[PDB]
Amino acid sequence: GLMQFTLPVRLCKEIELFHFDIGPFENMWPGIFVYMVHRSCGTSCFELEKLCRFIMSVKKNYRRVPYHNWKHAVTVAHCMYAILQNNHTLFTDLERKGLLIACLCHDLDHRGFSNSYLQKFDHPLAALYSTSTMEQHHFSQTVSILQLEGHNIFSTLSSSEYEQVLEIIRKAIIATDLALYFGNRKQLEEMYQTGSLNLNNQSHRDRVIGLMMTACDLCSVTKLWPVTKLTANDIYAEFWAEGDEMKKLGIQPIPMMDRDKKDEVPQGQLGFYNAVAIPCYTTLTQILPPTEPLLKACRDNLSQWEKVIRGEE
Ligand SMILES: Cn1ncc(C(=O)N2CCC2)c1C(=O)Nc1cc2nc(-c3ccccc3)cn2cc1C#N
Ligand SMILES: [Mg+2]
Ligand SMILES: [Zn+2]
């Protein structure tokens, strides 16, 4: 109970900032997550023994893939930590509990392949889950781990609170299906601009949490340029492997996944910042003004990709 996690001075200070990188020391990531749960939620939110056992089982069920790995999970959780900490009063006790867990679990058992590839492969998961295939799997893996003996971190919650938090987690994980992001943001934009956005409306809260999940999931574009650039390498390492596997099925992959078209990556990133990232952080900043640093960092990285195209690097 009187056992706080404490980080070294540089991490203690920089972990509060949106652009924090969790670093290359894998063994410190569990402790970083617990630290964030303690400050974001409270030292009482979870039994430390159950939480630690949950974290280590989640880690074990992330795979050794270039991008959709345990580091991504903790990175996405930290961005949620920064949003929650800069929006103290806007979120319920159950939301703060569920959302850091949702982020840690949101890509559980990812193989480094898109929903499209599972469907074209005719993977069993595509028969079990026709839409948001991997995201329904991620939620299923989250429930599986929560039901392991000594892993039920929500055991103190009432039966109705337990159902509410698992519903927050399910919606939050489904929302990380980028196919659903476009429509979600359009609705939020209209609601904000016609002034009809109401944070007491549960359907509205659900939409806002969805956008937070997209924002956290894409947060590689909100880091300092060297982090953004080196993360982009891991992303394309997966995309190009999927492209190779598409070619093995006798299907020409989209250019994004074709390693023969490495040259077009800079222009591909511009499209991504303009069509997905900038719109995402703009709408998020309109709804949650203290998240503006994410939009500012995103714009800085768009400018860096423009410089790459002009051969200034
Ligand atoms: C940074 N970031 N973080 C997440 C994602 C992402 O999607 N994720 C995570 C799993 C799903 C990205 C990303 O980079 N996304 C895209 C890159 C891209 N390159 C080209 C491209 C076209 C032509 C030629 C070469 C590349 C097209 N593109 C479309 C994209 C989208 N959407
Ligand atoms: Mg995902
Ligand atoms: Zn993710």
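Note that chain A is numbered according to Swiss-Prot, with residues 724-1036 shown in order.
Here the Cβ of each residue, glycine as well, is placed from N, Cα and C on the backbone.
Here's what Swiss-Prot has on this protein:
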- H791: active site, proton donor (ACT_SITE)
- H791, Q992: 3',5'-cyclic GMP binding site (BINDING)
- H795, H829, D830, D940: divalent metal cation 1 binding site (BINDING)
- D830: divalent metal cation 2 binding site (BINDING)
- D830 to A: Loss of activity and of zinc binding (MUTAGEN)
- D830 to N: Reduces activity 1000-fold (MUTAGEN)
*Cα distance, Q992 (3',5'-cyclic GMP binding site) to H829 (divalent metal cation 1 binding site), nearest Å?*
24
*What is the interatomic distance between the Cα atoms of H795 (divalent metal cation 1 binding site) and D830 (mutagenesis position), given in whole Å?*
8
*asked:* List, in residue order, those recorded positions out of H795, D830, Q992 with a Cβ under 6 Å from any atom belonging to ligand 2.
replied: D830
*Tell me the Cβ neighbour count for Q992 (3',5'-cyclic GMP binding site), meaning other Cβ atoms within 10 Å of its Cβ, over all protein chains shown.*
24
*Fill in the CA-CA distance, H791 (active site, proton donor) to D940 (divalent metal cation 1 binding site), as an integer in Å.*
10
*Within 8 Å of the Cβ centroid of the divalent metal cation 1 site residues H795, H829, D830, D940, which other residues of the same chain have their Cβ?*
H791, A796, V799, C826, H833, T899
_In the chain carrying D830 (mutagenesis position), residues 6 or more apart in sequence that have Cβ under 8 angstroms from it_ = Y785, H791, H795, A796, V799, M857, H861, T899
